[PDB]
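So the structure is just underneath, and the comments pick up after that.
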Amino acid sequence: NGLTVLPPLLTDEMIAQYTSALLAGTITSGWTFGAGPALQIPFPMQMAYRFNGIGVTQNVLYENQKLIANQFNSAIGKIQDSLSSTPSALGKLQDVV
Amino acid sequence: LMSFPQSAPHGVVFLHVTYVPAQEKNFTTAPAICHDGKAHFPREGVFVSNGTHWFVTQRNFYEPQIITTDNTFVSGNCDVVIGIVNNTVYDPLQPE
């Protein structure tokens, strides 16, 4: 009846590549890649910079990096658990579609 | 840094003067320095090494400075921090 849906310009693969590039730049350069050229930096130092930005001294991170990494891994696991537990996480996109 | 507005027909033009770094170089870094069996952490700089010595510089501009007591603060011992290296710490009171 004339209703034609056009595909988007950037496919799912290109969006995934953009997301992976964003993630790699974030984990390898912090915020330097967004302002200009990417500058490599260890991720513990990036976390120390973030803690200094939120008003926490970096020694608290350099003394509890192990616990912080464990908590981060547990939170990442719980995120996937919540995503697989109920489809209400993407309810906004589902309602749009 | 700063922006300058400009009048335009049915609009406005901002001249965003921004700071863009360039000419970067690779340096060896360490999370902390251990001299008197105690951990040292930079207050605002970052520990860097040019292969021969260790210096403290800004996180946005290369400016090597001697690792002094005024630039670092002690917090805990060395065996807790992972990746800590051994290097002497300068003290301005010692020459006097």
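Per Swiss-Prot, chain A residues shown: 856-952, in order.
Determination method: electron microscopy, 2.8 Å.
Keep in mind that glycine also has a Cβ here, set from the backbone N, Cα and C atoms.
Around the Cβ of A:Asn856 (variant position), 3 further Cβ atoms fall within 10 Å across all displayed protein chains. Natural variation at this site is recorded by Swiss-Prot as A:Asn856 to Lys, annotated: In strain: Omicron/BA.1.
Record note (Swiss-Prot) on the natural variant A:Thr859 to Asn: In strain: Lambda/C.37. A sphere of 10 angstroms centred on the C-beta of A:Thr859 (variant position) encloses 5 other C-beta atoms.
On its own chain, A:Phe888 (variant position) has A:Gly880, A:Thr881, A:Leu894 as residues at least 6 apart in sequence with a Cβ closer than 8 Å to its own Cβ. Following the DSSP three-state reduction, the secondary structure of A:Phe888 (variant position) is helix. Record note (Swiss-Prot) on the natural variant A:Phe888 to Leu: In strain: Eta/B.1.525.
Neighbour count (other Cβ atoms within 10 Å of the Cβ, all protein chains): 7 for A:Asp950 (variant position). Quoted from Swiss-Prot, the note on natural variant A:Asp950 to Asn is: In strain: Delta/B.1.617.2, Mu/B.1.621.
Classification of A:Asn856 (variant position) by DSSP places it in coil, neither helical nor stranded. Looking at A:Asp950 (variant position) and A:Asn856 (variant position), their Cα atoms lie 24 Å from each other.
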